[PDB]
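In what follows, a single structure is set out as structure tokens and then discussed.
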Amino acid sequence: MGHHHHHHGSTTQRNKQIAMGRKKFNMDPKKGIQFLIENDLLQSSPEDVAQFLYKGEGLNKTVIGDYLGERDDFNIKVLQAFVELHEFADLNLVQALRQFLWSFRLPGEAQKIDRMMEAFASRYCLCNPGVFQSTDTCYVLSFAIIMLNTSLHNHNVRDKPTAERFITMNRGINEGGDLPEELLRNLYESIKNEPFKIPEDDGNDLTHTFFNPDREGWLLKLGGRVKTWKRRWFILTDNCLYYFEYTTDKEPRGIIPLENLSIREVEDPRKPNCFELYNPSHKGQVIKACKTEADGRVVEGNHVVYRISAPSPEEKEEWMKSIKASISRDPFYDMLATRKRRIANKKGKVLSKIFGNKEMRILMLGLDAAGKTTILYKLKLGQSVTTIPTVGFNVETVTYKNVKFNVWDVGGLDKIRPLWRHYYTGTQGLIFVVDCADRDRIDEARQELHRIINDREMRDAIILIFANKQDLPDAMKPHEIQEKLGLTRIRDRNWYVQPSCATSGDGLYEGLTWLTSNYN
Ligand SMILES: Nc1nc2c(ncn2[C@@H]2O[C@H](COP(=O)(O)OP(=O)(O)OP(=O)(O)O)[C@@H](O)[C@H]2O)c(=O)[nH]1
Ligand SMILES: O=P(O)(O)O[C@H]1[C@H](O)[C@@H](OP(=O)(O)O)[C@H](OP(=O)(O)O)[C@@H](OP(=O)(O)O)[C@H]1O
Ligand SMILES: [Mg+2]
């Protein structure tokens, strides 16, 4: 295999591939289908692909429609097999349309709609011979039914057709003659009683972190320790530089918080239009970043610089200008680096491998301003620092009473929260930090907490709540926090509410003691 050795077993790996295949499909249907075929989870025939789409388990129905509408020879065959899996016999045209329109969402392009509705009409007529004199009749009536659905049910259409209007509107449609009055009336009445129920695509953008970015585009980037070049889709937004393998990916490959970095033009012997991201104040020091490993676990980057090649000098200039404008500049970052380096223990590596100490991966989440970063550095540096809001994440490893805690502190601002799920994989303990003086946002904190702990990737995590800011007047006590966060209901999980004051340190060691005592 050649992987780091973590969760490895049949059910684990197979379910992961299944989930990976679906995620890929929803970003790019051709690529998801190819992944599943390569991973022996799907057979390559049009009929097999059709069955996969027809079941559509965890598949975006708009994406299904996009794929089925394509002009490709393979896609045309998939479409025909897809319509063949629908049984329209002994159903009227509205009932058949209800069924078909549950299975996918119609694409926007006229030629794609036409291909799909021709395939539907042909199938309907084969299933119900003699009802319509031609496929054309069936196709046109299908759109008369769709237009009726709009006219009756969209408030923007003022004049609602009567049954008699619908009947007469369709005169001559049956290859020059009229369809049965009672058939048209039945169709009208069905639509009038119940609009078409349409599946609604929610969740495609898994995140919504990258919406309306400062800049995006393809670049080539050089690796950290292993100096290999990779083509990556970059998105610059909210003081972070993200990169992805494919534009269809819904999770980043890498995240680079733009904290006190600079940009320089460089010459490269093989790649054109190159620049580097680097830290001018700490030459040779690792740039804070994270990247995703094969199993989805986020890990720290190893870069001292990021060398990047743009496809033209124009795009190079654009990217440099944009990145420079998006750098978060603040003494805070230099303060952290300097203090960390002072108490940086070289021996720690030779002792960590020898004690062979086991450790504990921690994800620390909570609303913005809760106290997360203050807690992190109180633990890491033994001192209370003056923080600024965290645009991406901070990550530190803290040794406490023979346990090494690898602590991921993720920014809690609104815009960042859809990205929290990115950091779940591998989490052994959740620290959820709450501002106990903030009664205005306690219900919001409750909502966020339960979304986290109900996630499939977080089911096994023990839960430490830091009921923070106990120093403040009228701050909610641990028993109130227990109630307000709805923890009392949860009797099947291991959780604890630890009162804390991050700025004095009160309660922090107690919380770490609880984690060690309860981690199994
Ligand atoms: N009074 C009081 N203030 C605190 C306490 N802990 C943290 N703070 C302050 O609350 C503010 C926000 O704390 P941070 O540690 O930056 O909060 P955060 O959770 O990291 O916020 P994000 O980076 O946006 O996710 C800072 O001014 C801290 O000094 C505390 O225990 N008592
Ligand atoms: O793909 P191969 O040739 O194995 O080499 C990888 C890629 O260059 C990675 O880039 P990407 O993450 O874009 O796939 C890079 O991670 P970075 O993203 O941190 O550059 C790794 O850096 P190191 O882990 O530092 O060696 C490097 O080992
Ligand atoms: Mg913070």
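All residue numbers here begin at 1 and follow the chain in the order shown.
Even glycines carry a Cβ here, placed using N, Cα and C.
For 25-154, the entry in Swiss-Prot reads domain 'SEC7', with the evidence type sequence analysis.
What Swiss-Prot lists as domain 'PH' is 212-328, and the listing cites sequence analysis.
The note that Swiss-Prot attaches to the published mutagenesis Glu109 to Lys (Swiss-Prot position 161) is: Impairs epithelium polarization. Note on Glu109 (mutagenesis position): other Cβ atoms within 10 Å of its Cβ, all shown chains, come to 12.
As a published mutagenesis entry, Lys221 to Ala (Swiss-Prot position 273) appears in Swiss-Prot alongside the note: Abolishes phosphatidylinositol 3,4,5-trisphosphate binding. For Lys221 (mutagenesis position), applying a Cβ distance below 8 Å and a minimum sequence separation of six or more within one chain yields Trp229, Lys230, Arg232, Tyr243, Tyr306, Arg307, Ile308, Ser309.
Neighbours of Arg225 (mutagenesis position), defined as other CB atoms within 10 A of its CB across all chains, total 9. The note that Swiss-Prot attaches to the published mutagenesis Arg225 to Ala or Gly (Swiss-Prot position 277) is: Reduces phosphatidylinositol 3,4,5-trisphosphate binding.
Annotation of the mutagenesis experiment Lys230 to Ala (Swiss-Prot position 282) in Swiss-Prot: Reduces phosphatidylinositol 3,4,5-trisphosphate binding. For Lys230 (mutagenesis position), the count of additional Cβ atoms within 10 Å of its Cβ stands at 13 [all protein chains shown].
Per Swiss-Prot, mutagenesis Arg232 to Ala (Swiss-Prot position 284) is noted as: Abolishes phosphatidylinositol 3,4,5-trisphosphate binding. Around the Cβ of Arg232 (mutagenesis position), the number of neighbouring Cβ atoms within 10 Å comes to 21.
Under its mutagenesis entries, Swiss-Prot includes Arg253 to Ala (Swiss-Prot position 305) with the note: Abolishes phosphatidylinositol 3,4,5-trisphosphate binding. Taken residue by residue with DSSP, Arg253 (mutagenesis position) is part of neither helix nor strand, so it is coil. There are 17 other Cβ atoms within 10 Å of the Cβ belonging to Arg253 (mutagenesis position).
Swiss-Prot lists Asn302 to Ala (Swiss-Prot position 354) among its mutagenesis entries, and the accompanying note reads: Slightly reduces phosphatidylinositol 3,4,5-trisphosphate binding. Neighbour list (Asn302 (mutagenesis position), Cβ cut-off 8 Å, at least 6 residues apart, same chain): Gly224, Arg225, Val286.
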Discussion item. I need the CA-to-CA distance for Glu109 (mutagenesis position) versus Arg253 (mutagenesis position), whole Å please.
Written reply: 32
Fill in: Listed mutagenesis positions with Cβ under 6 Å from ligand 2, out of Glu109, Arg225, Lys230, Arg253, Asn302
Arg225, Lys230, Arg253, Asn302
Worksheet item: Which residue counts does DSSP give the domain 'SEC7' (25-154) for helix, strand and coil?
Response: 89 helix, 0 strand, 41 coil
Worksheet item: For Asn302 (mutagenesis position), what is the secondary structure by DSSP, using just helix, strand and coil?
Response: coil
